[PDB]
Every structure is written in C-alpha cells, then in structure tokens.
Amino acid sequence: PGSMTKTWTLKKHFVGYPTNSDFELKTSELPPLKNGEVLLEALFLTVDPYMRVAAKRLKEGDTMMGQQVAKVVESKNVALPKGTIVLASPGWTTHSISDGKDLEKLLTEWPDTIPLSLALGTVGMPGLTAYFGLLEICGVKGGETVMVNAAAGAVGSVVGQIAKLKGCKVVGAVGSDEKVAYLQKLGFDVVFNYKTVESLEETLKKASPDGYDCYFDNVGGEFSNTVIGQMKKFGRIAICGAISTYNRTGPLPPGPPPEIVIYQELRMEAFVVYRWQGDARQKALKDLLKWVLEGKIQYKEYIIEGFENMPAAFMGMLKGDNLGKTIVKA
Amino acid sequence: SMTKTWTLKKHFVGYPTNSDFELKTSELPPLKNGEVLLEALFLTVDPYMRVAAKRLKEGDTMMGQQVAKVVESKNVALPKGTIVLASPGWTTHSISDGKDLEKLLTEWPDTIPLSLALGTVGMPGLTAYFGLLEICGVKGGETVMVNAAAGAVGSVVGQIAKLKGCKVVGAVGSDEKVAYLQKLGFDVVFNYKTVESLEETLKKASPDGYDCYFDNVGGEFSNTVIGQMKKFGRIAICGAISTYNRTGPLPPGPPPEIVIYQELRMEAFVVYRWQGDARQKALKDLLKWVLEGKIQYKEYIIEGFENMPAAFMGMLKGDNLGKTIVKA
Amino acid sequence: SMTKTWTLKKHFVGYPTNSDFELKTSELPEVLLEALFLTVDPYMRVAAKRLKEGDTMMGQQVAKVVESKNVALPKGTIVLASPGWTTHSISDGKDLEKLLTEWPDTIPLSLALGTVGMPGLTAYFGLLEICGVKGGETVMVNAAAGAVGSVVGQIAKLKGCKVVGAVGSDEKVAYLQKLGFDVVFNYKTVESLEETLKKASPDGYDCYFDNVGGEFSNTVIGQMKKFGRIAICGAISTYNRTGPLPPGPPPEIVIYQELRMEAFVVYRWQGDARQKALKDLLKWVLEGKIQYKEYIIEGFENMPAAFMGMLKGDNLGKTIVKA
Amino acid sequence: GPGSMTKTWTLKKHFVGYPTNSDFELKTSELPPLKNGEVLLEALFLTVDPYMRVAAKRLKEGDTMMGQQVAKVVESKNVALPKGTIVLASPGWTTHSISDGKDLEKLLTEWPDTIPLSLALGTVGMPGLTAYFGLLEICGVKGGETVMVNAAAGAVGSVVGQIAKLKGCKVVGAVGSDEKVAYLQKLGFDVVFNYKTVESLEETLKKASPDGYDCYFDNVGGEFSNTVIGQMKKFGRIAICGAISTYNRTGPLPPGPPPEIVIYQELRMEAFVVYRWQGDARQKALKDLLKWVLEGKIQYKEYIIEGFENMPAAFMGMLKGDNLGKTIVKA
Ligand SMILES: NC(=O)c1ccc[n+]([C@@H]2O[C@H](COP(=O)([O-])OP(=O)(O)OC[C@H]3O[C@@H](n4cnc5c(N)ncnc54)[C@H](OP(=O)(O)O)[C@@H]3O)[C@@H](O)[C@H]2O)c1
Ligand SMILES: NC(=O)c1ccc[n+]([C@@H]2O[C@H](COP(=O)([O-])OP(=O)(O)OC[C@H]3O[C@@H](n4cnc5c(N)ncnc54)[C@H](OP(=O)(O)O)[C@@H]3O)[C@@H](O)[C@H]2O)c1
Ligand SMILES: NC(=O)c1ccc[n+]([C@@H]2O[C@H](COP(=O)([O-])OP(=O)(O)OC[C@H]3O[C@@H](n4cnc5c(N)ncnc54)[C@H](OP(=O)(O)O)[C@@H]3O)[C@@H](O)[C@H]2O)c1
Ligand SMILES: NC(=O)c1ccc[n+]([C@@H]2O[C@H](COP(=O)([O-])OP(=O)(O)OC[C@H]3O[C@@H](n4cnc5c(N)ncnc54)[C@H](OP(=O)(O)O)[C@@H]3O)[C@@H](O)[C@H]2O)c1
Ligand SMILES: COc1ccc2c(c1)c(CC(=O)O)c(C)n2C(=O)c1ccc(Cl)cc1
Ligand SMILES: COc1ccc2c(c1)c(CC(=O)O)c(C)n2C(=O)c1ccc(Cl)cc1
Ligand SMILES: COc1ccc2c(c1)c(CC(=O)O)c(C)n2C(=O)c1ccc(Cl)cc1
Ligand SMILES: COc1ccc2c(c1)c(CC(=O)O)c(C)n2C(=O)c1ccc(Cl)cc1
Ligand SMILES: [Cl-]
Ligand SMILES: [Cl-]
Ligand SMILES: [Cl-]
Ligand SMILES: [Cl-]
Ligand SMILES: [Cl-]
Ligand SMILES: [Cl-]
Ligand SMILES: [Cl-]
Ligand SMILES: [Cl-]
Ligand SMILES: [Cl-]
Ligand SMILES: [Cl-]
Ligand SMILES: [Cl-]
Ligand SMILES: [Cl-]
Ligand SMILES: [Cl-]
Ligand SMILES: [Cl-]
Ligand SMILES: [Cl-]
Ligand SMILES: [Cl-]
Ligand SMILES: [Cl-]
Ligand SMILES: [Cl-]
Ligand SMILES: [Cl-]
Ligand SMILES: [Cl-]
C-alpha cells in the first residue's frame, strides 16, 4: 500500500578509490505486498571492502550490493510478523520487499545488551571470517605467534582477540597511532603503525625475531612480501583479503620471493567465509556471541548516521577512517 | 568582512571527495594604507591543484587564481570598481596590498567574458601558446598530437596549430568532445576511452608519424605516442594528468630503445617562465585570434562558490568541455 | 690423495657463464669416494647465492669406495654422497646413503639421482601428498619433460588422472605424447597460453604441480577449479631473474576460488614414508609404468656446461654428468 | 689469387637476460680470392659495446654479430689502400674480411705513434665522440656547471667527466666498484661513489651537491635516473645517451620519473645517437679529442682482453661491469 524507498546505485565504475560522483541516490515506489511477503525497513547497513571489487561486475545503474539488519514494518506472512528483526541483502536501500526465502533470523539467544549492528560485525560475517580464517585455515592450537594486518578493522581486531584468548602472541599492523593505542589497550603483544615505521622488515623482525607461525592476511601486496620473508618453516597463511590492490591504479605489485616460499615450505590457503555452513557456522556464531558477553572480545563500532552518507562511509572505510566495524545507522 | 574559504580538510587519496574539503567562514581585518578589498567574480579550478595540494598543511586554503572586483579601496592606484587578477586561493573576499595583482589587457572588450582572463586569454591560453610555438617550434605543416584536446589548454593548442597551417590529431574522453572538436575543424579526433587500439588509431590518423606531441596526459598514453614520433620529434611536456590521482607507482616509462633511436627532444615548462614583452605579445595575440574567430571559446561554468570543490572534481573526471570556471 | 673441484668464482648475474666457474685441484689428507655420476639441479642456481666466492659448488653424486678405514663402508660399495662438484672426497660415513638393497642390474646407477632418487621423490610426494590425487583428477604440470615433471605425469597416469603438460620444444612434446600424456604443448610457441589451457581442459584443473612459477602460473591459476590444490615445487622462471619478480596472480581469483597452495622440500619425508616411496618408484620403473630418459654428459670438466644447458632447456629427462 | 681463412662469431640463440656462452657460436669459413679493387683486412683490435645487446634482437639466429674493428690491409689489389694501411671497418665479429674500400675509414693523417691504435675504438673514436657531443652540444656546458654522470668509469662516462673537468665543471660520478671509485678520484673527479654500496642513492647525491645538478649525462636509466631527476636544478639538462639498466632486464620496465618534478623543474631532456654528427663537425671533435689525449687532459685507460675466442666473454663481462675503461679485444 504505497511505500517509498531510497536506493544508492553505481553511476560510474570506480577508478582508483571511489568518489562521490560515482554514486547516485534514487527514489522509487515499491508495489503493494503480495501474499506471504513482508516490508523490511533498514535499521543498520554494512559497507565492506569486497564491495569495491564486486562493483566491477555491476552495470551502471545497478544497486550497490550489501547486507543489513532490518525489521518487518508490514507483514502478510505468518512466519514473519510485524516487528521481527532479520538479516537481508537487498543492497543499499532503505526499504525492500521479501517473500521470506532470502532472510536469516538472528541467534535465538541474542541479548538486549548488545547492539543489533553486531549481527553485521563481530557476531556476523566479519567475525565468522576471523573465526574460520584463524582457527581452521591457520589452525592455531595455542602458543603460536600470529601476524595480522588491518588489525584494527572488523576482521583483524577479532582475529587478534581470538588469538589472544587461545594463548597466542599477536603482532598487529594498523595505519594510525590512534589504532596502535587502542589495540595496545586490548593487550596485543606488539602493535605498530605500518605507515610511519622506518622499515617494515626491521619492525617485524624485532616484534618476533624467531618468525611467525601464522599470517592472517587482509592486505596483500608489498606488505605481504615482507611478512612472507619472516614466516617460520611450515608457516601457514590465511589469504583473507588483499585490500592494498582493491583501489590500485596500476599493475599488481611483484609476487613474493618464490625461493622463500619453497625453502620455508609455506602453506597458503585462501577462503570465502560462506564455505562454512550448518553446524560449524552456527557453533562459530554462538562462540563469538559468548566471547563478546564474557569480555574476551570487546566490541567497538564506527557508526555513521544517515543513509545519505553511505557512500562516504564506504569510501572512508577503504581509506582507513574506521576503528572497528563500519556501520551505517539508517 | 564576511568571507567564505574552501580549505583542505584531508590530503587527497586518489580522486578528491567532498570529505576532503571544508568550507570555513572568517572575518577579514580592516583595510590598512595601500590595501584594497577584492570580491571574487570568477574563480578557476585547475589540475595542478591536485598535485600542489600535497604541500599544503591540513586546514590551509586551496590555492588558485580569480578575476575579482574592488569593493573597497584605500589605494589610489586601484580605485573601487577595478577588475584584477589575484591569487588568494578559494575565497570570496581577500585583502591585497596591490603588489601581487595584474590588470586585464587595456583593450579588453565587453563582448568577451571576463572569465577568459582565466582561460584562453589567460594562463591556459599562454600555456598552449608557448608550448606549441616555442617548445615544439611549429612553423607550419607539422603534424601535432594533442591529448585532452577539448580541455582549456588542449583546445587552444589545436586551434593555434590549425591557424598556423598544421595538421591536428586530438584525443578526448567522450563522444561529445569528439563532435565538438570535429566541428572546430581538427583533422582527426578520437575517443581514447573507446577505441579498440590506441596504437592503431594513432597510426591511421597519421601513418607518417608526428612532428610534435603536446602532452597533457602522460602515462601509458604517452608511451604509445612516443612510439610514433618522427626522428628529432619534439615533445612539449605540459602536464601528466593521468598520474595526478595515482595511488600506486607510476607506470613504466617509454622503451629507451625508441627514445634514443628517434633522438627525441622533450622539454617541460611552467607558463610563468615567460614574462614581460614576450608574454604580453602572446596575450594580445590570443585576444586578437578570439575576436577574429580563429580561436572559438567554450566554457564549462558552474554557478556558486559552494560548488567549487564539485567543479574541481568534475574537471578531474572529464566533465568539462573547455575551461572550467566557477561563477561566484 | 688428490681431487678435482668445481668452485664458484663469481656470483651469478642472470644465467651462469663459464667465467663464473673455476676448476681447481686440491690435496686431500673414513673412506675415499670417487664419483661415478654427478647431478646438476635447478636449486643450485638459487643456493649458490649463500656460497662465498671460492667455495665448492653443492650437489649429490653416486660414488665408489676406493679406500676404506671403516668396514661398514668397504671397498667397492656404491653409495650416495653430497661432497659437491668434486671427483674425490673424504667422509666419516655418517652422511652417506646406500642404494636400495634390491637394486637390479637392468637399471643404470644414475637413476639414484633421478626417477628413483631425489627428483622422483619430489614428484611422488608433491603429487600424492600435496595435491592428494585420488584418481580422475585433471593435473596441470609444467616442465613436464624434466626429471620431476616427467615423473609427475607418469605417476598421475598410472593413478587414473588426466595429464596436461607444458614443455619448451617440439621434441619434448613428441616424447611426452609417446609416454601417453593426454595433452602436451610447447609453451614457447603457442599463440595464447590462456586458450591452450582452456581448450586442453574447459572444465578446469583440479591440481597444479608447479615447477615454473611466474607469469605462466598466473594463467594456470585463472583456470583452477574451486578448492583446487597447487603443489609449489619450483619456480625456475625466476631463478635467473635480473630485475623484479612479475606481478602475482589477481587476488580476487585466488580468494574466490579458495585455492590451497603448499610448497615443499622433498627432504621433509624421511624414514618409512620415504623408503616406501623409493620402493614404489623402483617397482614402477621395472613394471614399465614409469619410463626413464636421461640427458647424460660425459666428463667432470663439462659439469658447468651441463648445469647451464639444463637451465636453458636443452635436456630431455634428468641431467646427469658421467665422471 | 689465393684464398684466406677467417673466424666469425655468430648469434646462436637470442639473449634472455644477460647473454651466456651458449648464445654464441664460433664458425670457420674460407674467404674468396681478392678481385681488383679489393683488400684483405686482418683485425688488430675489436670493440664490444652495450648497444650490441639491443641490436642483436633484430638479427636472425645464425647472423654475424655486429661491431667495429681496427684492421690492417695484409693483401691489396687497390692502389689507394696499400699493404700496411690501418683502417676502421665494421664487418662484425670476424678476424678476416674482404672490402672493396667503400665502407672503410683510414686513420687520421696526424695519428701519432705514441697512442695505441685501439683508441680509435674508444676515446678517439665512437665512444669519445658520444661523450663529446652529448656533453658539449646536448647538455651545452659552458663552464661552471655541476654534472652528474653515471657509468663514469666506462668508455663514454670517463670521457664525459674529463671533458667536463677541462671545461671548468664540477663532476659527480657513479660507478659500480670500489676500484672504479679510486681510479676516478685519482683523475680528479670532485665526487665519486659506488652506487651498489651506498646506503641511500638520494642522500649520496644530495651531499655530493646540495645545490642540485645542472646537467645529467645519463648512461643508465631506470630507477637510478628517477633519483637523479629529483635533484636536477630548474631548467636542468639531461643528455639521454643510454639506458643500460634495461638492456638485460628480464621483466617490465621500471616506473618512469615523477612527472611533477620534470614539469615543476622545467627540465629539458634530449636523446641522441653519435652518428648524427658527420663531416666537418665530426672531424673537428676527433681532432679535439686527440689533442686533449696528447696534452694529458684526457687520460686513456683500456680494459684489454686478449684472444678473439674470448670476444663473447668480453662482451658479457662489460655488460656486467668488469671493465675499467673501453673494453677492447686484442686479436
Ligand atoms: N570471506 C573473506 O575472505 C572475507 C570476508 C570479509 C572480509 N575480507 C577481507 O578482509 C579485509 C578486512 O575486511 P573488513 O570488513 O574487516 O574491513 P576493515 O578492516 O574494517 O576496513 C578496511 C581497512 O583496511 C585498511 N586498508 C585500506 N587500504 C589499505 C592498504 N593499502 N594497506 C593496508 N591497509 C589498508 C584500513 O585500515 P588501516 O588504517 O589499518 O590501513 C581500513 O580501515 C579486506 O581485505 C576484506 O576484503 C575477506
Ligand atoms: N605546465 C603548465 O604551465 C601548465 C599550465 C596549465 C595546465 N597544465 C596541464 O595541462 C593539462 C590540462 O590542463 P587544463 O587546465 O587544460 O585542464 P582541462 O583539460 O580543461 O581538464 C582536464 C582534462 O583532462 C582529462 N583527463 C582526466 N583524467 C585523464 C586521464 N586519466 N587520461 C586522460 N585524460 C584525462 C579530462 O578530459 P577527457 O574527457 O579528455 O578525459 C579533463 O577534462 C593538465 O595536465 C595540467 O596540469 C600545465
Ligand atoms: N625439493 C623440491 O621441492 C624440489 C626438488 C627438485 C626440483 N625442484 C624444482 O623442480 C623444478 C624442476 O627441476 P628438475 O630437477 O626436474 O630439472 P628440469 O625439470 O630438467 O629443470 C630444467 C627445465 O626447466 C625448464 N625451464 C627452464 N627455464 C624455464 C622457464 N623460464 N620457463 C619454463 N620452463 C623453464 C626447461 O624445460 P622446458 O623448456 O621444457 O620447460 C628445463 O629443461 C625446478 O624448479 C626445481 O627447483 C624442487
Ligand atoms: N647514443 C649513443 O650514440 C651511444 C653511443 C655509445 C654508447 N652509448 C651508451 O652509453 C652507455 C655506455 O656505453 P660504453 O660503450 O661506455 O660502455 P661502458 O660504460 O664502458 O660499459 C658498460 C658499463 O655500464 C655499467 N652498467 C651495466 N649494467 C648497469 C646497471 N644495471 N646499472 C648501472 N650501471 C650498469 C657497468 O659499469 P658499473 O660497474 O659502474 O655499473 C659497465 O662497466 C651505454 O648505455 C651505451 O648504450 C650511447
Ligand atoms: C627456490 O629456491 C630454493 C633454494 C634452495 C633450495 C631449493 C629451492 C630446494 C628445492 C628445489 O627448488 O629443488 C632445495 C632442496 N634447496 C636447498 O638449497 C636445500 C639443500 C639441502 C637440503 Cl637438505 C634442503 C634444501
Ligand atoms: C638503446 O637501444 C639501442 C639500440 C640500438 C642502438 C643504440 C641503442 C645505439 C646507441 C647506443 O646505445 O650505443 C646505437 C648506435 N644503436 C645501433 O644499433 C646503431 C648501430 C649503427 C648505427 Cl650507424 C646506428 C645505430
Ligand atoms: C577480492 O575480491 C573479492 C570479490 C568479491 C568478493 C570477495 C572478494 C569476497 C570476500 C571479501 O574479500 O570480503 C566476497 C564475499 N565477495 C563477494 O562479492 C560475495 C558476495 C556475496 C556472497 Cl554470498 C559471496 C561473495
Ligand atoms: C605536475 O605537477 C605539478 C605540480 C605543481 C604545479 C604544476 C604541475 C604546474 C603546471 C600545471 O600542471 O599546470 C604548476 C603551475 N604548479 C604549481 O604548483 C605552481 C603554482 C604557482 C606558480 Cl607561480 C608556479 C607553479
Ligand atoms: Cl556498464
Ligand atoms: Cl621494509
Ligand atoms: Cl624456522
Ligand atoms: Cl573503547
Ligand atoms: Cl593532497
Ligand atoms: Cl599536513
Ligand atoms: Cl593498444
Ligand atoms: Cl622518421
Ligand atoms: Cl604569433
Ligand atoms: Cl650466486
Ligand atoms: Cl662473497
Ligand atoms: Cl596468454
Ligand atoms: Cl569451479
Ligand atoms: Cl563464493
Ligand atoms: Cl700489427
Ligand atoms: Cl630468429
Ligand atoms: Cl635511494
Ligand atoms: Cl632549483
Ligand atoms: Cl626492457
Ligand atoms: Cl693508470
């Protein structure tokens, strides 16, 4: 019955970092609800680095992709009554219609003490990425020394804290002194500003002269070439992301020295978080929520108010503004 | 006095965005002796501002020139109502002691907008003038390659080349720009973003090669043009706009084997090198050619000082057809 | 005792040249071993960087005992030793390795340096443990006519796998086609490597036994199946590099395809697993399932030329220097 | 009447990176008898030069390697070229050749007996002419400038520095070994450093001349030149002589120089080939070079390798920095 929505679309494909002129806000009228459908109003929307890469497959005019926490504000579906909170991925839009087959309810034990926006962060997709990347790909068992970059981001910050609660030494790389201070307060063994250190090689050597057992890699590029030169024999690399290339203008940087990869017999595996489904996934979500409640994973969010500022939140996150999960409060 | 000032909130990373600029308002001090209050009429945004901004401190005013009017005068040499060129930056009002100003040509007619003092009959036009006539040294009959050919500098380069008897091959970023320059009479114009092979397109435009390369773009584009320069060909290194917003390293240089065998001469320049009589002669020549119709002028005017960042960013993204001007 | 020794006069810059090597003679003062067959291997190009100028080049050899002060290593015994590029050496016996007890007279002793030696074990563990082939997979192997690659392809065939092989000459294409590899092509002459791999297997590749690295591997990665495994054995296209390494593969492809890539050194496997692999390799050669070809060069004084010829792709099979 | 034997180095395989021995092949052939107007030339000294690495790419496998030589007429049916005449000829890497005389060049009439004939391939030959015109016409030095020259201990660079010194210029030279540093310091170069061992190329150039560089005689290119460009004065001149850092490169070319520096500093950069200058201008420069050598203002040093059979090794060593001065092969 006459609903209106706003939608952020891709006006121009990104060249380097996105700029404001690459996005366009549009207003449309959604149709009335059919049988079994619901009207969803966004409460929190997420912006994520993968959107920079996936945008290349969109056509100009398409809606930007993304997930959101929404509530049902109108319902013709008995399973999804008015007021129900759900996870949905209609893209950058304030209102959408769903038949119920593309939604995901929150954990039944979701308490009132934690913001709903953590369903998009530590107790959501980024937290699951840290969980499986560190515990399954690296396979940490306790006592390892873990190198994690973008350590103050949504994924990296959870990687470090899970590593700490599992008995690991953590060396974290971040892009500002404010982020260094925050992670030092959390208790990370060594944290440094990769933008200001005189030599990345010497900083990593001093942080762990014996080398690194695991490398949770979010950045790639020249940074990873240096870390690879300090991996222990049989060292494991979880190839989570390569954000240093997402906004690159020229050709990719050189690859890591193969003589080091082979002599050290490194194991390097990339992964997508959606690989894990069913029981393993549900167990990981329950563990993440439990650790947040127990205080072993502290929660910090970088909230930006206003749907109209979503392009600016996406661009700021890519440029390192965010401390914790970047969230847009509708 | 009340004034608006655009400042650099954050150093650019890639293309500028709105969050990189901040509008500030200030109260200028009273006019002292020999000082005047200038209120902006037209402001210019230029690609060099993207590169020069790196030496500003966060909070500083963006640099730039403007055509301004005297609205208050305590200096007899600059009476109220005088039109001048000044470079206080992105600001609506400023105070000057008079020693850093430049009057317009004494014979400036009312039939041409004052904003061309920032364009074809100003700094961009002088850039095209000296780069083509003194660096390339065109005398008539040469084949000239010019990129960003629909911009402030490139469009003047092509038309001066045409009136000097040169063949002009121009590269632009949209089909609209292809049509405009073809209407002006450029011999060959193409859209570098859509052509299947830049190497093949340039080869057909001139199988004999290029005597001069007026380079506004740089990067991989120039590597290809260099591969088709005639022996002893001259390159005027005016700009390298394809690198101004780069995040990573510069692209490879041209193959030295071609540069050496072809014995190319490549000279960069800043327009302010030319002063005094040579410069004044060039300004008079540009004005004369505009009046005679040999240089048609097109402007990309954006109204509102508050849209000045948006004009800067639109220019960097190729929105402008002609000189980008902000009407105060 | 007196011996011949090839030493490193100058660190390599690009491909080695003769001026980078120097033939020396020394006076030796346990057992005395005289070399019968010596190996040259690509790893020597990289490992030479940690040698000091004047040091002996590293390497393995099949040798003969010509004098004995240890009854456990009596005169006439055939052994494997790694004194480097030298015709004679002194050893206390604790760093030696006898050949398989069931070594037949029908196979040359030089295969202890090849298919039934370190290169064969490299193919064995790289394909069966790292790739984990179980039968039915499509395996991409480059340098398929080399000591390691040729064994990789033949082990894959006897396990029921499709094999796509890359080589540097038409002669190597013909030999591997005779062996029965499903597809073999000359990577130096094909018009488009991407299309050659695409046509050779439009469905993609389950495993990649990588000996070459560089831009070649970037293209293969773009055609790996999801969860595909890569055995990072070698990167010979970079060993003689003068400038910087080429770009890596596009990370969006590596991540989306969730590839598992593990490098290995063959010496990781010891004890029972290694001895089992040696017995399997010897058995497979005798049954005819692994045919052996060797590129033998006569003369210890031509050992540098064998090393350099191997790096340039002259050799078909394991490069061996007969003393 | 009779027929002579000759040896010839050919290109067996195109170079990949630096050349290796297997890329060359020595062949022996029988030259035909001399016809009227022809001479038989025996090589005395042959030159190897960096350009051969690049030009070899257009040869077909089997072709003779290109190059110049000082040769002597050992048999003549040509009255203008009697027995014993010394000439420059470019038959390639070969010990003997037949010429009709139309592609030869006699030595200077005033060539003295006190200087080796091989200098006709070096300081008083093509490399010296390269330094001469690159520094005096392309850079246009007039006296008082500060000149940056790399490969400063090579055939061209060493002459560039010494001409710069006799014209009243400060010279900063870059070389690849400590032995080359010592030699050029003895010659009197103001500053000489080993670019392979210095901690920071940028800081070394800054200290060598805090005011910047008026001219850059560029033999190297690549990343080295990117750093030199960052310290050129306004209106600085660059003579693009060579780019040897790319000749044996395996991967893609290195990044270009920062355009913002090239433009802001209004640099003038011109490439040249030495053969542009012919006739009277060339003869005058040769006379100046010979005069300066005799007066001692240009000292000559040669890196001689004896044996035609070692010509590939001399070419490869020169590319790798073995040579101090002009690389020469004494037949
Ligand atoms: N399934 C998967 O494999 C999966 C899932 C989710 C995310 N990821 C990846 O994991 C990474 C983190 O994602 P997230 O959601 O946690 O984002 P995030 O870390 O919250 O934000 C991105 C951060 O990356 C850093 N960054 C940006 N450009 C950089 C550069 N050139 N070099 C170094 N650091 C740079 C910035 O922090 P600094 O100030 O520290 O630079 C920025 O804050 C991304 O690569 C993303 O694609 C992978
Ligand atoms: N040396 C001097 O004294 C001096 C003085 C003034 C200007 N300049 C230089 O001259 C050039 C033009 O200046 P202008 O004032 O006339 O600006 P303009 O051409 O009016 O505007 C810049 C134009 O460059 C083009 N462009 C942007 N990114 C590009 C890319 N990656 N590749 C190719 N073209 C691209 C766009 O047109 P398309 O649609 O063609 O992409 C855009 O319209 C700049 O390099 C500037 O720095 C030098
Ligand atoms: N422990 C280990 O992990 C281990 C042990 C042994 C060997 N390896 C590695 O496995 C590889 C094979 O060594 P090998 O002992 O079997 O000897 P090999 O295959 O005979 O190695 C030389 C061969 O490599 C090829 N090659 C050389 N340059 C190349 C290039 N740029 N691109 C492609 N192919 C090139 C040539 O054959 P084509 O021209 O036909 O390609 C040449 O015949 C090497 O990378 C070596 O380091 C690893
Ligand atoms: N345009 C012309 O007409 C013309 C004519 C002749 C020569 N040239 C050029 O001038 C240059 C010198 O030629 P030349 O006959 O005098 O040879 P040269 O300097 O006598 O010998 C070459 C020298 O270059 C140096 N070198 C090699 N690779 C290098 C690298 N990657 N980086 C830095 N230096 C490197 C080595 O000295 P270090 O140990 O100091 O590195 C080596 O000794 C070459 O670029 C050549 O192509 C041009
Ligand atoms: C790609 O850069 C290298 C460098 C050194 C290498 C290898 C590869 C390989 C593998 C190969 O590539 O063949 C080996 C075996 N390396 C050794 O030096 C070595 C020697 C003795 C022992 Cl016990 C273990 C290792
Ligand atoms: C940087 O790539 C090259 C390629 C070929 C070159 C040169 C440089 C130079 C300059 C140099 O670098 O020495 C020369 C002289 N080339 C010739 O092959 C040649 C030979 C004979 C004549 Cl008459 C003219 C040119
Ligand atoms: C590095 O280039 C990419 C490109 C696209 C990507 C990712 C990474 C990642 C991983 C990451 O980097 O976050 C994800 C998740 N991509 C998706 O577009 C996507 C979206 C929804 C689903 Cl259900 C599955 C995949
Ligand atoms: C490509 O990197 C740069 C960097 C700075 C530049 C320029 C180009 C150009 C040339 C151009 O690109 O337009 C100019 C004019 N720059 C200035 O900052 C400047 C400002 C005022 C004066 Cl008086 C003199 C110079
Ligand atoms: Cl599109
Ligand atoms: Cl570093
Ligand atoms: Cl270790
Ligand atoms: Cl906090
Ligand atoms: Cl900036
Ligand atoms: Cl600052
Ligand atoms: Cl093209
Ligand atoms: Cl020409
Ligand atoms: Cl005029
Ligand atoms: Cl070495
Ligand atoms: Cl050493
Ligand atoms: Cl291809
Ligand atoms: Cl697949
Ligand atoms: Cl997926
Ligand atoms: Cl003689
Ligand atoms: Cl050929
Ligand atoms: Cl440096
Ligand atoms: Cl200066
Ligand atoms: Cl190159
Ligand atoms: Cl001396």
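Residue 1 is the first one shown; counting continues down the chain.
Recorded method for this deposit: X-ray crystallography, 2.3 Å.
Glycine too: its Cβ is placed from the backbone N, Cα and C atoms.
D:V273 (NADP(+) binding site): 15 other CB atoms within 10 A of its CB, across all protein chains. Marked as NADP(+) binding site by Swiss-Prot on the basis of experimental evidence: D:154-157, D:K180, D:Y195, D:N219, D:241-247, D:272-274, D:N323.
DSSP classifies D:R58 (mutagenesis position) as helix under the three-state reduction. Annotation of the mutagenesis experiment D:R58 to A (Swiss-Prot position 56) in Swiss-Prot: Markedly decreases the catalytic efficiency toward 15-oxoprostaglandin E2.
Here the residue is the original one, while Swiss-Prot reports the published mutagenesis D:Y247 to A or F (Swiss-Prot position 245) with the comment Markedly decreases the catalytic efficiency toward 15-oxoprostaglandin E2 and (3E)-3-nonen-2-one. Look at D:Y247 (mutagenesis position): DSSP puts it in coil.
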Among D:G154, D:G157, which are binding-site residues, the residue with the most C-beta atoms within 10 angstroms of its C-beta: D:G154
The one of D:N219, D:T246 whose CB sees the fewest other CB atoms within 10 Å, among these binding-site residues: D:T246
Length of the line joining the Cα atoms of D:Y247 (mutagenesis position) and D:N219 (NADP(+) binding site), in Å: 11
Recorded positions compared (D:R58, D:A243, D:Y247) - the one with the fewest other Cβ atoms within 10 Å: D:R58
Filtered D:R58, D:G154, D:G157, D:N219, D:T246, D:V273 - recorded positions with C-beta under 8 A from chain B: D:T246, D:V273
Coarse DSSP state, helix versus strand versus coil, of D:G154 (NADP(+) binding site): coil
Rounded distance in angstrom between the Cα atoms of D:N219 (NADP(+) binding site) and D:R58 (mutagenesis position): 22
